[PDB]
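These notes are about the structure you will find just below.
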Amino acid sequence: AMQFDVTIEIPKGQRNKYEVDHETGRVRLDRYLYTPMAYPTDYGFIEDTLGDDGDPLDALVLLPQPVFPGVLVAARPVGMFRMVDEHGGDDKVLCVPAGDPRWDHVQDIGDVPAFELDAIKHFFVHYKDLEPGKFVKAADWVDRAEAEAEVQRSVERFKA
Amino acid sequence: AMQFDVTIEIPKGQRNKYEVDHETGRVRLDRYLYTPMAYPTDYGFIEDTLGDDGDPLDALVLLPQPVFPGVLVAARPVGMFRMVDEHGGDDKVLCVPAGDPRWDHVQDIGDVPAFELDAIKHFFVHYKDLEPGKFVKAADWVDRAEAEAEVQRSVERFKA
Amino acid sequence: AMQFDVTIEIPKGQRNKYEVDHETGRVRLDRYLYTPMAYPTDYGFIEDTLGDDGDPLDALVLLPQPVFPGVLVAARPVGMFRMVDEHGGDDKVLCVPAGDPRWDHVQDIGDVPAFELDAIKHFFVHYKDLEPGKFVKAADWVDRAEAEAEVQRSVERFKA
Amino acid sequence: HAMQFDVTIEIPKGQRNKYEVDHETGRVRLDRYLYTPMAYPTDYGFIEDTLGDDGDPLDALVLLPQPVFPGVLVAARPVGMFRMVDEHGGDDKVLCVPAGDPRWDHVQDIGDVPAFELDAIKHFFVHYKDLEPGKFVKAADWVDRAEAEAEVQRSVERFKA
Amino acid sequence: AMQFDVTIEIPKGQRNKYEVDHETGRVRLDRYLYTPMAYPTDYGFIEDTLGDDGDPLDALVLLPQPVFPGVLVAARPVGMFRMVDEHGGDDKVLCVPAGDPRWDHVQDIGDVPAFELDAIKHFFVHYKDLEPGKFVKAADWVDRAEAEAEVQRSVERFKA
Amino acid sequence: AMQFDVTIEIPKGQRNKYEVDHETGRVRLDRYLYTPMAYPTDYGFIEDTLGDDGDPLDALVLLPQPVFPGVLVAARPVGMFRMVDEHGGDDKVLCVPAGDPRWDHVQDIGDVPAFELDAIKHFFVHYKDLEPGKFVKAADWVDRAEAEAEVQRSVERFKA
Ligand SMILES: [Mn+2]
Ligand SMILES: [Mn+2]
Ligand SMILES: [Mn+2]
Ligand SMILES: [Mn+2]
Ligand SMILES: [Mn+2]
Ligand SMILES: [Mn+2]
Ligand SMILES: [Mn+2]
Ligand SMILES: [Mn+2]
Ligand SMILES: [Mn+2]
Ligand SMILES: [Mn+2]
Ligand SMILES: [Mn+2]
Ligand SMILES: [Mn+2]
Ligand SMILES: [Mn+2]
């Protein structure tokens with residue numbers, strides 16, 4: 001199975017929206033969420049990747065226990081989250097701990113329960129509601145194949 | 001000046017929806033919220049009150065630090081959240097700790113920041129979204145004068 | 001299906017071994033565990049039950065987020081962990097939230113992954129190691145069907 | 001073999017919320033959020049089935065490896081006692097350890113408890129009501145187990161009524 | 001208006017006193033506080049600055065939720081806490097999140113409630129009581145005007 | 001009195017096993033423990049050391065309150081935990097905070113409570129029981145002298 005390193009930024013259950021500066025490597029508090037919400041999974045980005053956005057690929061890792069900001073996690077993709085915000089479209093690869101036999105039952109998006117997909121979906125749609133000039137309008141889940149595809153592309157974009 | 005005991009059953013920043021079984025007096029777990037949200041303020045009910053649904057009038061206490069389920073808080077009202085859900089209407093009296101000079105600046109609804117109010121509204125609208133048969137269709141923030149009316153109106157229902 | 005209330009004595013991830021006093025209903029601290037390990041799931045006993053020893057039938061509740069000591073949970077049995085401690089035999093009914101469609105996929109002992117069962121098993125074997133005179137020799141897993149009997153056994157002898 | 005009793009913990013260690021169990025109801029109430037940037041240095045509560053001069057149970061300080069929740073019972077034995085003087089006059093707070101726990105066998109009398117912790121506990125109770133409107137602390141000091149047991153002994157026979 | 005990056009080294013509600021080694025940039029546990037107190041705000045230092053100490057200016061950031069050690073926070077001054085300890089005089093800039101509309105009502109030291117200002121003062125007056133050969137004899141608050149002066153002085157001292 | 005810097009990797013009470021990448025410097029999640037156990041003391045490694053197995057000296061630090069991953073601590077040794085996992089000798093140097101008057105009564109292994117030494121031993125022996133092809137077959141405590149000697153050997157190994 002495919003594998004890559006994910007740098008976690010925001011731990012599951014956080015309302016503080018942390019970001020990592022991609023030059024200094026410092027953790028930074030972007031802002032406190034204006035809505036009464038909390039990140040449903042550990043949120044971050046895939047190290048050594050690059051998209052059309054300019055930034056690296058955003059990522060979502062399902063973990064038994066959350067971690068700290070800036071922490072590295074070797075993960076593998078089981079799907080991807082496509083959505084359209086006020087900055088056009090951005091993608092978010094759904095991931096699972098790599099080299100962990102406890103996560104062998106989750107091989108693709110269909111193995112991730114709809115309840116958690118619906119929750120993650122719900123979060124990203126509404127978390128910016130009370131921020132002027134910010135929104136999330138479209139959202140849908142796509143399978144491991146297109147996720148691995150988009151990751152394969154974005155690894156190559158980083159090389160050049 | 002009004003004053004009453006609010007039994008807080010759900011702490012701030014929690015996703016486990018706790019209920020106090022008014023018959024037995026025990027703290028019961030109702031459900032884990034289906035949306036990835038957390039209670040904006042400590043949420044509970046007012047003691048020795050009663051309403052149309054046979055359940056006590058609900059309360060929202062603003063605190064510098066959260067409390068535990070089943071904890072009592074001497075509180076005074078400063079507004080009320082009027083919402084209309086699945087089971088008709090449910091009004092929630094926004095309160096402040098009584099006998100605390102640190103909260104003397106909060107007298108009426110206008111004294112509470114609009115951002116806190118928008119966040120509290122946002123929660124009670126959206127928190128039952130993914131649950132089937134559950135919904136919310138009207139949501140307003142009324143002043144203290146009306147909150148004091150709805151308390152007293154509900155206090156007397158208990159007296160009967 | 002069968003359904004009952006479980007009082008949670010010890011939250012998941014606890015080294016403090018709480019126990020509910022059954023003559024009063026109070027939450028007594030039994031002891032801080034001598035071993036460097038925490039309770040693998042939310043732990044407690046089934047309400048309105050009585051065993052071969054005078055204590056209610058012990059129970060484990062699979063939960064997404066842990067609760068507090070003394071909290072009630074509408075439960076549904078899906079298996080049972082039998083051990084043999086220093087005081088002879090003991091029974092541990094493995095349960096899930098009753099009425100939560102997120103736990104409809106778990107209908108029997110086999111549905112729970114064997115890593116969570118081995119973890120639970122590993123805890124109850126070793127947690128009394130450094131305590132003197134106390135031990136655990138035999139420890140195996142039975143199925144839902146037999147667990148349901150043990151409950152109903154404990155129910156009827158309680159009725160008497 | 002020794003003297004012991006129940007202790008209902010009201011406030012866990014590291015807390016700024018001032019919880020109070022109603023002795024007539026059994027309900028846990030939030031008294032106040034401490035007005036100073038200080039946390040309770042030990043698990044604070046009272047000795048169950050006692051009665052102090054003030055018509056309330058004798059206060060207790062239980063040293064624990066890990067804190068508990070409010071309303072939790074802990075079988076305990078006294079090791080010393082904290083006597084202070086505040087706006088109400090003089091309160092008495094029994095310093096305790098878990099009863100029947102051999103990990104605390106090395107703490108028999110107050111001299112066994114290290115100085116930095118006794119100071120830390122005292123320092124809290126001197127300063128915790130400084131910024132609080134009409135409340136203050138004048139004096140505070142420690143006494144040995146002999147005196148500690150005696151006040152509990154007075155407090156237990158005084159309970160019978 | 002003036003604005004800068006604060007590096008929070010000690011989160012709010014902490015008795016562990018962390019500090020950043022300004023040469024290596026790594027976090028270091030200086031000492032567990034000898035008194036039973038906790039930092040009332042998030043405590044840190046201003047980046048790209050230097051006082052007479054040979055050390056940057058210490059910063060006090062008011063936040064809705066605390067951050068982790070080493071996290072950057074874009075902030076602006078609204079006052080300054082000036083004290084005199086055993087080593088000499090130490091000054092601490094009282095800040096709020098910059099570019100955050102929820103803190104736009106906080107403009108000067110007068111806008112921060114006195115209760116919180118007394119509390120912050122009380123910490124630094126008493127947190128080194130039980131520490132030997134360590135004390136403070138002066139503790140006063142000053143406005144943004146004088147605060148901004150010291151922040152600028154030290155920004156200029158940085159260039160060498 | 002010998003002293004040195006320890007980098008803490010895993011705070012006391014964690015089930016997430018973090019690891020500092022020595023060649024990189026970043027914190028990584030190695031694995032979530034398969035056993036239901038938690039690290040009984042803060043665990044990490046001594047800075048600028050080198051052993052037969054290519055890593056630095058693993059170290060245990062007794063603290064009143066835990067730290068975060070990557071935090072540095074001035075520490076002095078009082079003993080050493082000898083163990084033999086699947087990869088032969090993997091000793092752990094037991095430490096206390098250096099220059100902290102509250103730890104002066106702890107000068108050698110005998111001064112540490114036996115119950116806490118039993119718990120540390122217990123942890124490392126069992127925490128890989130459920131992981132296949134992994135174990136700990138040996139476990140012994142030794143003098144401060146033995147500990148100090150092994151440390152000084154590995155400081156010698158480092159200079160190359
Ligand atoms: Mn990202
Ligand atoms: Mn993006
Ligand atoms: Mn918007
Ligand atoms: Mn209602
Ligand atoms: Mn039980
Ligand atoms: Mn008293
Ligand atoms: Mn005063
Ligand atoms: Mn300074
Ligand atoms: Mn400093
Ligand atoms: Mn001093
Ligand atoms: Mn090693
Ligand atoms: Mn290692
Ligand atoms: Mn094995």
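Going from the start of the chain as shown, residues are counted 1 onward.
The way this entry was determined, per its header, is X-ray crystallography, 3.3 Å.
Cβ from N, Cα, C; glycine included.
Some features that Swiss-Prot has for this protein:
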- A:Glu9, A:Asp58: Mg(2+) 2 binding site (BINDING)
- A:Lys17, A:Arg31, A:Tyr43, A:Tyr127: substrate binding site (BINDING)
- A:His22 to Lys (Swiss-Prot position 21): 4-fold decrease in catalytic activity with Mg(2+) as cofactor. 3-fold increase in catalytic activity with Zn(2+) as cofactor. Shifts the pH for optimal activity to 8.5 (MUTAGEN)
- A:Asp53, A:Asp58, A:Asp90: Mg(2+) 1 binding site (BINDING)
- A:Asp55 to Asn (Swiss-Prot position 54): 3-fold decrease in catalytic activity, and 2-fold decrease in substrate affinity (MUTAGEN)
- A:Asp58 to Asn (Swiss-Prot position 57): Loss of catalytic activity (MUTAGEN)
- A:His87 to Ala (Swiss-Prot position 86): Nearly no effect on catalytic activity with Mg(2+) as cofactor. 10-fold increase in catalytic activity with Zn(2+) as cofactor (MUTAGEN)
- A:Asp90 to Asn (Swiss-Prot position 89): Loss of catalytic activity (MUTAGEN)
- A:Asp90: active site, proton acceptor (ACT_SITE)
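Each residue contributes its Cα atom, and for A:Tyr127 (substrate binding site) and A:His22 (mutagenesis position) these two points are 24 Å apart.
Taking CA atoms as the reference points, A:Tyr43 (substrate binding site) and A:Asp53 (Mg(2+) 1 binding site) are 18 Å apart. When the alpha carbons of A:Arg31 (substrate binding site) and A:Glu9 (Mg(2+) 2 binding site) are compared, the span between them is 13 angstrom. A straight line from the CA of A:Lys17 (substrate binding site) to the CA of A:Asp55 (mutagenesis position) spans 17 Å. Within the same chain, residues at least 6 positions away in sequence whose Cβ sits under 8 Å from that of A:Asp58 (mutagenesis position) are A:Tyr43, A:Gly44, A:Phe45, A:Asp90, A:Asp91, A:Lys92, A:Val93. Relative to A:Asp55 (mutagenesis position), the recorded positions with Cα atoms inside 10 Å are A:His22, the candidates having been A:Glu9, A:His22, A:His87.
Close contacts with ligand 6, defined as a Cβ under 6 Å from any of its atoms, occur at none of the recorded positions A:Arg31, A:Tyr43, A:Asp53, A:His87, A:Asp90. Cβ-based neighbour count (10 Å, all protein chains) for A:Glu9 (Mg(2+) 2 binding site) stands at 23. Apart from A:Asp53, A:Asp58, A:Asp90, the residues listed for Mg(2+) 1, the same chain places the Cβ atoms of A:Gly51, A:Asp55, A:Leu57, A:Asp91, A:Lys92 within 8 Å of the centroid of those Cβ atoms. Chain E comes within the C-beta cut-off of under 8 angstroms for the following of the recorded positions A:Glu9, A:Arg31, A:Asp58, A:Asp90: A:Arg31. Ranking the recorded positions A:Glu9, A:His22, A:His87 by the distance of their Cα atoms from the Cα of A:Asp53 (Mg(2+) 1 binding site) places A:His87 first.
Taking each of the recorded positions A:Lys17, A:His87 in turn and counting other Cβ atoms within 10 Å of its Cβ gives the largest count for A:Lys17. Of all the recorded positions listed (A:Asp53, A:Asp55, A:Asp90), A:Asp90 sits in the most crowded Cβ setting, with the most other Cβ atoms within 10 Å.
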